[PDB]
Structure formats: C-alpha cells, structure tokens
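Read through the structure below, which is laid out as structure tokens, and then see the notes.
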Protein chains: 2
Amino acid sequence: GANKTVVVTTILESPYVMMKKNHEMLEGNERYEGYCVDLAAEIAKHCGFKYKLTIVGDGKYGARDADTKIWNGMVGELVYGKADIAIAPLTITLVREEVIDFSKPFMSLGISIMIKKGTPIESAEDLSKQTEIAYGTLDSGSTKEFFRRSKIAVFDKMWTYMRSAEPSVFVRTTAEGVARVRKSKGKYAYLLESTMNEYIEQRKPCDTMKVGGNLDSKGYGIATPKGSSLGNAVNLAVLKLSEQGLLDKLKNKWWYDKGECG
Amino acid sequence: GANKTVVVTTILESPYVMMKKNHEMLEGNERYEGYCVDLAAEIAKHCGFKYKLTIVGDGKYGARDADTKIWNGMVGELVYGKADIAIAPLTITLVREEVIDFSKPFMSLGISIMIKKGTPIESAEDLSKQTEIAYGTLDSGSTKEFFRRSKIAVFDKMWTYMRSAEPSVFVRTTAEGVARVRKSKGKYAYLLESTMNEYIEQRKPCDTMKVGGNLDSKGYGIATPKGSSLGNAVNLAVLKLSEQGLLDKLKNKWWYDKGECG
Ligand SMILES: Cc1cc2c(cc1S(=O)(=O)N1CCN(C)CC1)S(=O)(=O)N[C@@H](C1CCCC1)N2
Ligand SMILES: Cc1cc2c(cc1S(=O)(=O)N1CCN(C)CC1)S(=O)(=O)N[C@@H](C1CCCC1)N2
Ligand SMILES: N[C@@H](CCC(=O)O)C(=O)O
Ligand SMILES: N[C@@H](CCC(=O)O)C(=O)O
C-alpha cells in the first residue's frame, strides 16, 4: 500500500550512533550523529524511503534466552515487529541469519584485545595462560557467543575462565568495558570487535591499544525482518555505497579524520 | 523432485582450484585440489548434495558485453543454466548481484598492486603519476570494472591510461599478469586482488610483492542462479564454516602453511 515511515532501530555505540552535544535542542533524527546515522541517510536515499531513528529499548544487540527462546536487543525488535530495519554495528551470525535478513556486510571486523597501555599481553594465548589480568566481553552480543561456542583450545580455555570468573568479567555496554580497562591499571583486558577497539585507540586520554591479530573475521550487516520487502533494495544500496568508496569514506570520517591521539 | 548431482562451475586459479600434478591419473573431482575444492566439499556436506566440479568453458570470471548484453564466464554459466552453482573466487558486485544470488562472503579482499621486487612504486598514486612503468588488470573481471567505473581522481587517471595504453596492459589470466610482472624487469605492475597477490608472494621464485594498501574492500561469495533453492542452505553453510574457523584454516592451508618463500 502507501509508503510508511520506516522505523529504524539502532544503538548508542560510538562512533556509530552518538547523541549530539546539543541533542536537547533537537528533534527526531537530528538528535543523533555518527557512522550509522550517515549510513542510514544514504540507504534511505537510495531505497527511496523516509525513516525514524529509534534507540533500542533495552540497549542490547541481540541474543536469544536459552529458556524462553525470546530474543532481546535490536534483533528482538525486528523479530517482534517493533522495528522495520536495524542499521547499526550488528554482526552477521548464523543464529541471527536464521530469524532475520542481513544485507551483505557494510563493514568488516574481527574480535580483538584491548589493553591499557603497558599491559604485558600480546595475544589471546597470553591471556589464557595467566590469571593476574582479568578479561571479559560484552553481554548479549556476538563476541560472548563466539567464546561460548568455540571448540578451539585457546578460546575454550578463555571461555571456561570467563564464565566462572569472580567478580564478573562481563559488561553491559562497550563504554563500561573501556572504562574498566582504563581504571583497572592494566589488571583488566577487554575482548571487543576491532572496529570499536580501533576507534577507542584514537580517543583521549589515548591510554588504550589493540594488541595481537583478530581472533576471527566477519562483518556487520543491515538487518530487516525475515522476508521484508526492504531487504533487496537495502542490499543493493550497500553494494553501491561500497563500490563508490562511500563506506570507506564514512569510516575514515568517524574513526581517523578527527582522531585525538595524533 | 529427486535430488540431482549439482553442477559446480569454477575456474583454474591458484590456489583456489588447481590441476593435481597427477590429474591424468584421476577422474572427476579427484582431478582438482585447492581452497575452493576443499570449500566445495564442505559446502556440499553441510547442504547434503553431491556435485560435479567443472571448469568454466571460456576461462572467465564474468562480464556483460555492452552491446549483446550477454554474460560470459562463470556468471554466464549460471545465468544461462549451464551450472547450478559457482564456487570460486568470484567477487560480489552490484551488476552481478542483480542477475545471480550471492551467499555472504567467504573471503575478504581488496584490489592491490603487485610489483617485481625493487620496483620504485609504493602506491596507486605513484603509478598514476608516471609512465615508465606500465600497469594493467585482468579482463572480464571485477578489477577492470572497478577502474572503468571509478570517479575517484587517481583511479580515473589510471583507467584513462590503461584503456588506451599500447601495447595492451590487460591480460586474459592472472598467471599471465604475474608472468608479465616477472619478465618485465620492473617495467610492468599488475593490479589484482590482495588474495591472489598474497599467494603469489609466497611462491618461488619469490620475486614479487604486494605494495601499498588495498584500493577497495569487498569479498568473494558462492553464487547460484537467481532464486535457486540452493542459495539458502549454502549461505548458512558459509556462516557455519566461518564461525567454526574452517575458512581461516583453509586459507592458511593454501596460502601460508606451505609458502615457499620462508
Ligand atoms: C569500506 C568497506 C567495504 C566493504 C566491507 C568493509 C569495508 S571497511 O570499512 O570495513 N574497510 C575494511 C578494510 N579497511 C582497511 C578499510 C575499511 S565488507 O567486506 O564488510 N563488505 C563489502 C561489500 C562489498 C562486497 C562484499 C560486501 N564492502
Ligand atoms: C576467514 C574469513 C571469514 C570471513 C570472511 C573473510 C575471511 S578471510 O579468510 O578472508 N580472513 C580475512 C582476515 N585475514 C586476516 C584472515 C583471513 S568475510 O568477511 O569475507 N565473510 C565473513 C562471513 C561471516 C559474517 C560475514 C560473512 N567471514
Ligand atoms: N557487534 C556485536 C556487539 C559487540 C560485541 O559483541 O563485541 C553484536 O552484533 O552482537
Ligand atoms: N575475483 C574477480 C577476478 C579477479 C580480478 O578481477 O582481479 C572477479 O570475480 O571478477
């Protein structure tokens, strides 16, 4: 029927979507800025739809409760019809691909290690072979699921430690994990996606850094409810933006163009 | 109806698909070895189908003739029903996505520069600002289309030069481009995907090397005819293989495990 305003679900995660300094002075979409904000505008223009940016209610990416089988986060908002599309650093995973549609990836990444500068850790193997330095991941995300499901010796060992570590090594938001790294004097290391790791390394106080190679390789995709008529155009738009070098341009804009660590 | 033997189209491109040294002593699939050969076996197992590997008749990846609008290469074999699926280093592109289906990428890459060791070239900009060193790309592939369609100053300049360069700077196969780099005493540079560039750098006589950063970022996907019932299972299989670390394991097996340059 008649075209409707597309409800976009996203998440406050720097530098993808951030509240503008003067957000209280603004309305609707103008309140936000970031890589995914710019991306949303581009996708909307190439697909010919108008939209409304909304921040996921529970502030989560998306995981299924082992008992209720209920999905939370952005994935849940799509599954239960609360949102028409998710434009955020949402990792393409098998369990998610089965319940929602994903465009081809618009950004690539891999799980990585964030340490406070000077921390005597160079790899995941280093972390797994010691206990003085605690380490964890984000909750309700793909990184935690990666360790939970891995049969790779080193990652299995890490998961075995993290799952029963006390106090908890898991955090509710990336900002929390970063804060813990910064305020733990090198006694806490954070496992997060290289993309977020790289961004933080260029932010003051410039006291963190990515160490070692990525643990895996994957990407973020724009998600729509399974079977959504929007999926097709969105996917083609992602490819066009990729081929025009627009995606690369947006990453440089939000990651390095204005890096604060030289 | 009854399950049929799936006809797989692929291409002789090292180290994706190569004729085994003793291929004349073998039959069918046993004749070949390589990253895509192993990948084909994995995909087939997880999707539950048996298959027959076939080498694309014209030895091309796939491009549409501007006049006849006829597709050649592996893309054409899928479009015209000669093959049921393509398992090869086939780049996911917009023009192709429109006529065939692509699974999520199983390997990432970007266009890069291959030089004979010692060549005074460090970047695409370097190449574009000189003429003593010729440079070109593969025919009927995504790299050539990249330069033909780019509006980015440096790449536009490069394309303008390549399209009218004499003698021709374009080659029919990757092996030809590499041979030209090796036998041109540094007077020819080859633009090819980082994946193939990296493989060659680890092959004797160890006289080539990748220089500069990738010009773009994309990936290879397994392709099926548009609407094919195989697409779904194949995509899920790619994700599972990605998550199990199998894809990373296969790349190491064919790229570095037995590198010949230390
Ligand atoms: C710019 C870009 C385009 C792109 C991807 C990543 C990226 S990136 O921003 O993550 N790029 C990665 C490499 N890095 C050196 C620069 C940034 S991707 O591999 O996740 N998806 C691909 C599209 C194009 C065909 C495959 C899907 N494009
Ligand atoms: C192992 C692997 C998995 C994978 C990709 C590339 C690769 S890779 O072999 O190209 N990998 C790239 C990074 N390099 C350091 C190691 C090899 S990808 O980005 O092209 N596609 C992704 C899947 C997983 C979700 C997105 C599609 N997985
Ligand atoms: N991008 C991840 C969240 C970050 C993480 O898990 O490290 C996801 O989609 O779940
Ligand atoms: N992978 C490319 C071929 C190699 C190249 O163009 O450099 C394609 O699918 O066309």
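Numbering starts at 1 and runs along the chain as it is shown here.
Placed from the backbone N, Cα and C atoms, the Cβ positions cover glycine too.
Marked as L-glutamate binding site by Swiss-Prot on the basis of experimental evidence: B:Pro89, B:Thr91, B:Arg96, B:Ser142, B:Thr143, B:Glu193. If you draw a 10 Å sphere around the CB of B:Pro89 (L-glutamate binding site), it holds 25 other CB atoms from the protein chains shown. The DSSP secondary structure for B:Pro89 (L-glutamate binding site) is coil.
Taking all protein chains in view, 18 other C-beta atoms sit within 10 angstroms of the C-beta of B:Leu94 (mutagenesis position). Quoted from Swiss-Prot for the published mutagenesis B:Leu94 to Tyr (Swiss-Prot position 504): Promotes dimerization. Strongly reduced desensitization.
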Three-state secondary structure, B:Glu193 (L-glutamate binding site) (per DSSP): strand
Other same-chain residues whose Cβ falls within 8 Å of the Cβ centroid of B:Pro89, B:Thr91, B:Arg96, B:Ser142, B:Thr143, B:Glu193, the recorded L-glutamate site, in sequence order: B:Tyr61, B:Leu90, B:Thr93, B:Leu109, B:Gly141, B:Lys218, B:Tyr220
In sequence order, those recorded positions of B:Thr91, B:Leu94, B:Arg96, B:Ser142, B:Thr143, B:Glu193 whose CB lies under 6 Å from ligand 4: B:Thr91, B:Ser142, B:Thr143, B:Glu193
Site diameter for L-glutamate, Å, by largest Cα distance between B:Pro89, B:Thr91, B:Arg96, B:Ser142, B:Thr143, B:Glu193: 18
Recorded positions among B:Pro89, B:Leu94, B:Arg96 whose Cβ lies under 8 Å from any chain A Cβ: B:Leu94
Alpha-carbon spacing, B:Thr143 (L-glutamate binding site) to B:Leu94 (mutagenesis position), which is rounded to whole Å: 13
Inter-residue Cα distance where the pair is B:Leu94 (mutagenesis position) and B:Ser142 (L-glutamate binding site), in Å: 10
Chain-internal residues near B:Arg96 (L-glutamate binding site), provided their CB is under 8 angstroms and they sit 6+ positions away: B:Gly62, B:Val75, B:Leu90, B:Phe102, B:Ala223
